[PDB]
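*Asks:* A single structure is presented below for examination.
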Amino acid sequence: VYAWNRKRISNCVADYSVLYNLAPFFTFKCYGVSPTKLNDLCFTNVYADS
Amino acid sequence: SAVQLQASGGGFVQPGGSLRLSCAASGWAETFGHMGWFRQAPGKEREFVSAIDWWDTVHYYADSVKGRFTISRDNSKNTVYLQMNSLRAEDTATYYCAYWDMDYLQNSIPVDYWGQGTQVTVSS
């Protein structure tokens, strides 16, 4: 957690539909953007902190 | 018409508790109409919660909050008040006081004005 791994997503297609459908992801808390409109709004970059 | 709505209340609470909201109206409108509150859950649509006539004669409440939320009116401040209890997790949302400018209420679809969003959060 202290050395959180950073990944960048860009110049591609962002598939949040795949992420929205897996059962193990019990905790899905989103703020600023609705979970159902993720693929509609277009953002320059996506930053994943794992 | 020119009506301004000032909302007050909201914050972080424990489940099953009680909190404080109140809306005041100022300006001038066509007539003395109804006044209600509207709930917006994050990621959901905006739905009404209740509606009270100005003279506190008849009250209308949603089926999902009946027997748990109530709304009354001031006698010397022209500010509508509402009380609630037994709050559950789904109540964490944004509330807006709205003014309906007609004498007799038929349905909640046509809304005249909207107030600033008051976010209330309940959790453990």
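By the numbers in Swiss-Prot, the shown part of chain A spans 350-399.
Method reported for this entry: electron microscopy, 3.7 Å.
Using the three backbone atoms N, Cα and C, a Cβ is placed for every residue, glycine included.
Feature list, courtesy of Swiss-Prot:
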VARIANT   A:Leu368 to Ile  In strain: Omicron/XBB.1.5, Omicron/EG.5.1
VARIANT   A:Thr376 to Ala  In strain: Omicron/BA.2, Omicron/BA.2.12.1, Omicron/BA.4, Omicron/BA.5, Omicron/BQ.1.1, Omicron/XBB.1.5, Omicron/EG.5.1
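What's the neighbourhood like for these features in this structure?
*Replies:* In the three-state DSSP assignment, the secondary structure recorded for A:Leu368 (variant position) is helix.
Sequence-distant contacts of A:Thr376 (variant position), defined by Cβ-Cβ distance under 8 angstroms and a gap of at least six in the same chain, do not exist.
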*Asks:* What are the sequence-distant neighbours of A:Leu368 (variant position), meaning same chain, six or more residues apart, C-beta distance under 8 angstroms?
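*Replies:* Counting only residues 6 or more apart in sequence, the Cβ neighbours of A:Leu368 (variant position) under 8 Å are A:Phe374.
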